[PDB]
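Structure first, commentary second.
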Amino acid sequence: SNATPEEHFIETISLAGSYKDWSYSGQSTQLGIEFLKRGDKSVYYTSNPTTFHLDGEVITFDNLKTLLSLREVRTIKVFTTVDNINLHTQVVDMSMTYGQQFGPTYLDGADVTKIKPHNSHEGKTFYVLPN
Ligand SMILES: [Cl-]
Ligand SMILES: [Cl-]
């Protein structure tokens with residue numbers, strides 16, 4: 001029987017080994033076939049009928065393609081300080097500026113309010129206003 005667009009998408013990805021920055025798995029689990037993985041996220045599919053699942057929710061095929069192409073939300077860890085005495089280990093969303101997450105932010109005196117976090121910032125100390 002001729003592949004549906006959903007089945008064709010799965011089969012093509014299973015042969016190529018990935019879809020953009022998602023890795024093909026193919027592992028059979030209680031949640032269905034582990035289809036695509038990116039960081040801590042796994043898309044599954046069940047059969048009869050072909051149904052996609054992410055984070056305990058059924059997602060349609062059109063909505064899956066949108067979600068797969070969204071930029072991955074990545075994080076780094078930094079220290080924040082209000083005083084250069086007391087440092088707090090803080091997770092940073094790499095999709096947002098320092099300013100969006102912390103308010104006005106300096107790194108060794110340089111204003112990084114408008115800057116996006118980068119890997120090279122991991123473990124650095126940022127000076128912020130008190131909350
Ligand atoms: Cl799930
Ligand atoms: Cl930037």
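Numbering starts at 1 and runs along the chain as displayed.
Placed from the backbone N, Cα and C atoms, the Cβ positions cover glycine too.
The domain 'DPUP' annotation in Swiss-Prot covers 4-69.
Summarising the annotation, Swiss-Prot assigns domain 'Ubiquitin-like 2' to 73-128.
Listed in Swiss-Prot is the natural variant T46 to I (Swiss-Prot position 1538), annotated as follows: In strain: Mu/B.1.621. The Cβ of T46 (variant position) lies under 8 Å from the Cβ of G32, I33, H53, each of which sits 6+ residues away along the same chain.
The note that Swiss-Prot attaches to the natural variant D62 to G (Swiss-Prot position 1554) is: In strain: Theta/P.3. Neighbour count (other Cβ atoms within 10 Å of the Cβ, all protein chains): 9 for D62 (variant position).
Looking at Swiss-Prot, you'll find the natural variant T75 to I (Swiss-Prot position 1567) noted as follows: In strain: Kappa/B.1.617.1. A C-beta separation below 8 Å, combined with a sequence spacing of at least six in one chain, links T75 (variant position) to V91, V92, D93, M94. DSSP assigns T75 (variant position) to a strand in the three-state reduction.
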* Asked: In DSSP terms, helix, strand or coil for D62 (variant position)?
  -> helix
* Structure fact -> In DSSP terms, the domain 'DPUP' (4-69) comprises 21 helix, 27 strand, 18 coil
